[PDB]
Amino acid sequence: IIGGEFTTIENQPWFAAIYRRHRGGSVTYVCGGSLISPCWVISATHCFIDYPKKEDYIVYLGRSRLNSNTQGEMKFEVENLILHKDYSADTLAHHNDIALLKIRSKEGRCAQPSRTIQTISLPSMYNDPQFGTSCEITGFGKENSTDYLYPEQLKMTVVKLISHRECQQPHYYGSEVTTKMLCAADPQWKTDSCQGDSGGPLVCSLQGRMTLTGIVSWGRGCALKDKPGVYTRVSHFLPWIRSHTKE
Ligand SMILES: N=C(N)Nc1ccc(CNC(=O)N[C@]23C[C@H]4C[C@H](C[C@H](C4)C2)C3)cc1
C-alpha cells in the first residue's frame, strides 16, 4: 500500500495473510485474502497459478505483522485450493482473478470468531456501491515502487470508486478494463495498492454494512496519475463463489 496509514487486525478482522512454505524452512509472504466464512478465504488466482500446490501454503488470521506473531492469531493449512478456470493475464489485465481457499487448523477446525477474527459480508447480485463512494484496501504490499521489501506492519488506505466510463478512457486503461472489474483511486493519486497487495480486500460500506466489494488485482505501476488500481468485481462472481463453497 502506497501512502495510507499503518493499522492492526482489530480494525481489519477479516484480513487473511497467506504465506508459502519453502524447501528448508523459510516462509515468505505471498498475498492477502479475506475470510468470507469460518472455513473459506477468498483471494486472487494470480497468487497461486505458478505454484498450485495447496500443501505449500499457510494462512494466518488475526495477524497484524509480517514476520512476527500476534496474540489471538490462528494458523491454518489449506484443505482445498480452488483457482478460477478462466484466469488469464494480458499485457496489464488479469481476468477472472479470484480464488477460494478452504482452510483448516491442524485439529481439523475452521476459524473461531473473535475481536481479531471476523468474516466480511459478500455483496448482493449486481449490487455495487455508486461510483464516487469511498472504500478501503488493506495489505502488506510495497510502500513505494522502488522498495524490494514489504512493510512489517499491516497497512490500509481509502480510495474512491471510479466509473467504468472513466476507467475506460484512452489515457486510463481503455478497453483493457472490463465489467467484471472495478477501478478505484485516490483523487490526488497519492495512495494506492501495489505489489504484494494482490488478493486483499476492497471493502465498501454499502447500506450500513461492511461489504467485500472487490479483490486487489492489477494496475499500471503504483499511485501513478490516471492509472487506478483495478479490482476483481466480487458481485459478478457470486454464482462461482456459491458453486465452489457448497461442497
Ligand atoms: N496501481 C495499482 N494499484 N497497481 C497494482 C494493483 C495490484 C497489484 C497487486 N499485484 C501483485 O501483488 N503482484 C504479485 C505478483 C507475483 C509476485 C507477488 C505475489 C503475487 C505473484 C502477486 C506480487 C500491483 C499493482
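By the numbers in Swiss-Prot, the shown part of chain A spans 179-425.
Going by what the header records, the deposited coordinates were determined by X-ray crystallography, 1.8 Å.
Backbone N, Cα and C atoms are what each Cβ position is placed from, and that goes for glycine too.
What Swiss-Prot records for this protein:
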- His224: active site, charge relay system (ACT_SITE)
- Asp275: active site, charge relay system (ACT_SITE)
- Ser323 to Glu: Abolishes phosphorylation, proadhesive function and ability to induce chemotactic response; when associated with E-158 (MUTAGEN)
- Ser376: active site, charge relay system (ACT_SITE)
Next item on the list: May I ask which of the recorded positions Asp275, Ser323, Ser376 have a CB within less than 6 Å of any atom of ligand 1, listed in sequence order?
Entry: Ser376
Note to self: Can you give me the Cα-Cα distance between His224 (active site, charge relay system) and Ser323 (mutagenesis position) in Å, rounded to a whole number?
What the structure shows: 19
Notebook entry, point to check: By the DSSP assignment reduced to helix, strand and coil, which category contains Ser323 (mutagenesis position)?
Noted result: coil
Check: What's the CA-CA gap between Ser376 (active site, charge relay system) and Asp275 (active site, charge relay system) in angstrom, rounded?
Finding: 9
Check: Highest CB neighbour count within 10 A among the recorded positions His224, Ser323, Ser376?
Finding: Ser376
